[PDB]
Amino acid sequence: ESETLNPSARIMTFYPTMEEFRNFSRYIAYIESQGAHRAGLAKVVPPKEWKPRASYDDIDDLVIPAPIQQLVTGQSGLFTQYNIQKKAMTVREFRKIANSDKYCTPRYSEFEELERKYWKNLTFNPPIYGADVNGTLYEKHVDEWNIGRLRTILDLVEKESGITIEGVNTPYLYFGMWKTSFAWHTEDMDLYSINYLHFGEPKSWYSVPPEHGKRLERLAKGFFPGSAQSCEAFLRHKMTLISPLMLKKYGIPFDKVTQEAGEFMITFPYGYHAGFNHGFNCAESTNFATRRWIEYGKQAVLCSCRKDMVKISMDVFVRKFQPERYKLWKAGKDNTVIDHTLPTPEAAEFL
Ligand SMILES: N#Cc1ccc(O)c(-c2cc(C(=O)O)ccn2)c1
Ligand SMILES: [Mn+2]
Ligand SMILES: [Zn+2]
């Protein structure tokens, strides 16, 4: 039973062997079989034997075409992040700024100390995030967990229509510095995501279980009624930051995890997450899908107030994987209800 596995919906950590690590979709289905998805977020530590690139010593020349300065406004654990686009710059130039005294990591003993400082100084001295950089740091030959070519069914989007959506079915790189942030969100079309930390200081994550996502939404709508009235899904703007103390105070279940260089994070459909970087680092990510995602995709509530928001046609997926329901679905009469505790069909061999 779905409900009997990971009943506390806690973030799980997995240490696959090299044999397990080789088939990406298999291991995703496997960790789902262990209830990992119920947390919304999971950590996967790859075998020590494994490395996606021999050396990162060459990248100081790589261009960050649109660095973003992150202005944050708010109080009492509620904040809204405004992006200001800076002029292009190099990893060398970025690293110099990031390690500079003005911008570098404050010192501290335990994580909770660094965490407290993040939520205390969030609004002061705005950092720069080298974000949404198109590209990959994977060497052309690495066949395990290659973010450039995961070969999941998300590939049906490009295959059928030729459409690429930057960062979604293509890779993004993220160059961080201390106190740079990602706001509370689910992925576009409530897909999965994979995030790999190539190098640098840690990246910390908060997550809310999918079975409690709607609860976080009610709370957010209550605290940002203006934004809620203007948009059916304003959290998709990725501007909204909420401190873990505010989540506790209003009884939203959540969990924390800190990601180290060379570690993977997997986010699951309708898994709300947010977080921040500890210092200079580099992360790579993209979205992907499983058969389980399709229903999430069919029902995802999208941003209504922008023309350039990401919308994937679900049609090809329903035809190919839910043929019984296609007619009904197209007639707007498909009332399937989602069970967030259930694992993906592909795990039939591990169920
Ligand atoms: N803006 C934005 C945005 C859109 C989609 C995403 O998955 C993330 C995101 C970014 C990070 C990160 O900046 O490290 C971690 C997790 N999620 C951020
Ligand atoms: Mn994300
Ligand atoms: Zn919107």
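The residue numbers of chain A are those assigned by Swiss-Prot, with the residues present covering 4-354 sequentially.
Any Cβ shown, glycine's included, is placed from N, Cα and C.
All protein chains shown were included, and the count of other CB atoms within 10 Å of the CB of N198 (2-oxoglutarate binding site) stands at 22. Per Swiss-Prot, 2-oxoglutarate binding site is recorded for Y132, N198, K206, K241.
The secondary structure of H240 (Zn(2+) binding site), as reduced to three states from DSSP, is helical. Using a 10 Å Cβ-Cβ cutoff, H240 (Zn(2+) binding site) registers 18 neighbours. The Zn(2+) binding site feature in Swiss-Prot is assigned to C234, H240, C306, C308.
Among the features that Swiss-Prot reports, domain 'JmjN' is placed at 14-56, with the record citing sequence analysis. Tertiary proximity for the domain 'JmjN' (14-56) is limited to same-chain residues at least six positions away from its ends with a CB under 8 Å from its CB atoms, namely 5, 8, 140-142, 145-149, 153-155, 195, 199, 201, 208, 210-214, 216, 258-260, 262, 265-276, 293, 295, 343-344, 346-347, 349-350, 352-354.
Swiss-Prot lists 142-308 with the feature domain 'JmjC'.
Swiss-Prot gives this note for the published mutagenesis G133 to A: Abolishes histone demethylase activity; when associated with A-138. Long-range Cβ contacts of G133 (mutagenesis position) within its own chain (separation 6+, distance under 8 Å): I67, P70, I71, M92, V94, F97, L176, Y177, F178, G179.
Looking at Swiss-Prot, the entry for mutagenesis of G138 to A says: Abolishes histone demethylase activity; when associated with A-138. The 10 Å shell around the Cβ of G138 (mutagenesis position) contains 14 further Cβ atoms across the protein chains shown.
Sequence-distant neighbours of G165 (mutagenesis position): no residue of the same chain at least 6 apart has a C-beta under 8 Å from its C-beta. Under its mutagenesis annotations, Swiss-Prot gives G165 to A the following note: Abolishes histone demethylase activity; when associated with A-165.
For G170 (mutagenesis position), applying a Cβ distance below 8 Å and a minimum sequence separation of six or more within one chain yields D135, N137, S288, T289, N290. For the mutagenesis result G170 to A, the note given in Swiss-Prot is Abolishes histone demethylase activity; when associated with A-165.
One mutagenesis experiment catalogued in Swiss-Prot, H188 to A, is accompanied by this note: Abolishes histone demethylase activity without affecting ability to bind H4K20me2. In this view, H188 (mutagenesis position) is surrounded by 18 other Cβ atoms within 10 Å of its Cβ, with every protein chain counted.
Taking Cα separation as the measure, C308 (Zn(2+) binding site) is nearest to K241 of the recorded positions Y132, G138, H188, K206, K241. For the domain 'JmjN' (14-56), the DSSP-based tally of helix, strand and coil residues reads 19 helix, 7 strand, 17 coil. If you measure from the Cα atom of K241 (2-oxoglutarate binding site) to that of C234 (Zn(2+) binding site), you get 13 Å.
Calculated from their C-alpha atoms, the gap between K206 (2-oxoglutarate binding site) and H240 (Zn(2+) binding site) amounts to 21 Å. Using Cα positions, the member of the binding-site residues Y132, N198, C234, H240 nearest to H188 (mutagenesis position) is identified as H240. Neighbours of the Zn(2+) site: apart from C234, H240, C306, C308, residues of the same chain with C-beta atoms within 8 angstroms of the site's C-beta centroid are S230, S233, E235, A236, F237, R239, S307, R309, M312.
According to its DSSP assignment, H188 (mutagenesis position) is in a strand.
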